[PDB]
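Participant: Please see the structure below; I have some questions.
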Amino acid sequence: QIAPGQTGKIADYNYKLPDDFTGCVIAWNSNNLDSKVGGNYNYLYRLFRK
Amino acid sequence: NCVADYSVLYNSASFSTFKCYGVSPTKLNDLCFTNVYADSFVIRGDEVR
């Protein structure tokens, strides 16, 4: 969902990328860095906006 | 002969292939249609393409 012209809860309710982007979206795995055994709930997500 | 609310499906957060062709997925709620045809199915994953 992190690319121009797309939709979705992140693309629509978190962070919109304009249709005329000039740049790069780089991403990697963070399984061994950001996850914990009991669950890492420090990252919050919205599902509802006006 | 009935009112269609496509937001229940579009914002259902349960689908994975909600692609739309010839109509903006966000604009079904505004458009009016003579009829819809809903085709039921059951196919494998690699074949949803």
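Here chain A follows Swiss-Prot for its numbers: 409-458, in order, are the residues you see.
Determined via electron microscopy, 2.5 Å.
Heads up, the Cβ atoms here are built off N, Cα and C, so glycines get one too.
From Swiss-Prot, here are the annotated features:
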MUTAGEN   A:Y453 to F  Decreased HLA binding to NF9 epitope. Increased binding affinity to human ACE2
VARIANT   A:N440 to K  In strain: Omicron/BA.1, Omicron/BA.2, Omicron/BA.2.12.1, Omicron/BA.2.75, Omicron/BA.4, Omicron/BA.5, Omicron/BQ.1.1, Omicron/XBB.1.5, Omicron/EG.5.1
VARIANT   A:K444 to T  In strain: Omicron/BQ.1.1
VARIANT   A:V445 to P  In strain: Omicron/XBB.1.5, Omicron/EG.5.1
VARIANT   A:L452 to Q  In strain: Omicron/BA.2.12.1
VARIANT   A:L452 to R  In strain: Delta/B.1.617.2, Epsilon/B.1.427/B.1.429, Kappa/B.1.617.1, Lambda/C.37, 19B/501Y, Omicron/BA.4, Omicron/BA.5, Omicron/BQ.1.1; Contributes to cellular immunity evasion and increases infectivity
VARIANT   A:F456 to L  In strain: Omicron/EG.5.1
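How about a rundown of where these features are and what they're close to?
Facilitator: Long-range neighbours of A:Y453 (mutagenesis position) (same chain, six or more residues apart, CB within less than 8 Å of its CB): A:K417, A:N422.
Within 10 Å of the Cβ of A:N440 (variant position) there are 6 other Cβ atoms, across all protein chains.
DSSP assigns A:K444 (variant position) to coil in the three-state reduction, placing it in neither a helix nor a strand. Within the same chain, no residue at least 6 positions away in sequence has its Cβ under 8 Å from that of A:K444 (variant position).
In this view, A:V445 (variant position) is surrounded by 5 other Cβ atoms within 10 Å of its Cβ, with every protein chain counted.
In the shown protein chains, 5 other C-beta atoms lie within 10 A of the C-beta of A:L452 (variant position).
Taken residue by residue with DSSP, A:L452 (variant position) is part of neither helix nor strand, so it is coil.
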Participant: Who sits close to A:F456 (variant position): which same-chain residues at least 6 apart have their Cβ under 8 Å from its Cβ?
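Facilitator: A:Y421 - these are the non-local Cβ neighbours of A:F456 (variant position), listed in sequence order.
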Participant: Please report how many Å separate the Cα atom of A:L452 (variant position) from that of A:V445 (variant position), as a whole number.
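Facilitator: Cα to Cα, A:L452 (variant position) and A:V445 (variant position) are separated by 18 Å.
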